[PDB]
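Student: My questions will all concern the structure given below.
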Amino acid sequence: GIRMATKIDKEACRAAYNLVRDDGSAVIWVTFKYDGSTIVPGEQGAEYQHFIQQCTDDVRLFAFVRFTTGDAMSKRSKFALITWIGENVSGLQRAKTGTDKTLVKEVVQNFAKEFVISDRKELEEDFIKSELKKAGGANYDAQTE
């Protein structure tokens, strides 16, 4: 039947993870694809304009992106596990995604939070910055200097 005996290609996914993890890697975004019963590496890049193009219709995709946030007297950086699920994909597939987030999360343990997107307007990095600030944390105080 269908038993919970799924996997991840930790070494192939670690390869792209290792790059995106570095603040000096020109590659800032990677995608994680699926095969047989495992998560696998996908495309990679440095510019998010091409990310927009790559979001397809019914296929469910995941991404790992290095994202700079956290405001202090020193830089901070994060990673955002993104899940693409269009409105066309039936819930039976979303059920896999719902029990597969744990799998890719075992690779992507080096992260800050995850995000879920289904529309191009929802995919745009501009409001995602402030959304990641809200979901991140904030402060507004400036004295004792």
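Along the chain as shown, residues are numbered 1 onward.
We read in the header that solution NMR was used to get this structure.
Placement of Cβ uses the backbone N, Cα and C atoms for every residue, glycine included.
Pasting the relevant annotations from Swiss-Prot:
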type    : residues                            : note
DOMAIN  : 5-133                               : domain 'ADF-H'
MUTAGEN : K78 to A (Swiss-Prot position 75)   : Abolishes actin-binding activity
MUTAGEN : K133 to A (Swiss-Prot position 130) : No effect on 5LO-binding activity
MUTAGEN : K134 to A (Swiss-Prot position 131) : Abolishes 5LO-binding activity
MUTAGEN : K134 to R (Swiss-Prot position 131) : No effect on 5LO-binding activity
MUTAGEN : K134 to E (Swiss-Prot position 131) : Abolishes 5LO-binding activity
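For each feature listed, report its degree of burial, its nearest neighbours and the pertinent distances within the displayed model.
Tutor: DSSP assigns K78 (mutagenesis position) to a strand in the three-state reduction.
Taking a C-beta cut-off of under 8 angstroms and a sequence separation of 6 or more, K133 (mutagenesis position) has the following same-chain neighbours: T69.
Around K134 (mutagenesis position), no same-chain residue six or more apart in sequence has its CB under 8 Å from its CB.
Under the three-state DSSP scheme, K134 (mutagenesis position) falls in the helix class.
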Student: What's the number of neighbouring CB atoms sitting within 10 A of the CB on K78 (mutagenesis position)?
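Tutor: Its Cβ has 16 other Cβ atoms within 10 Å.
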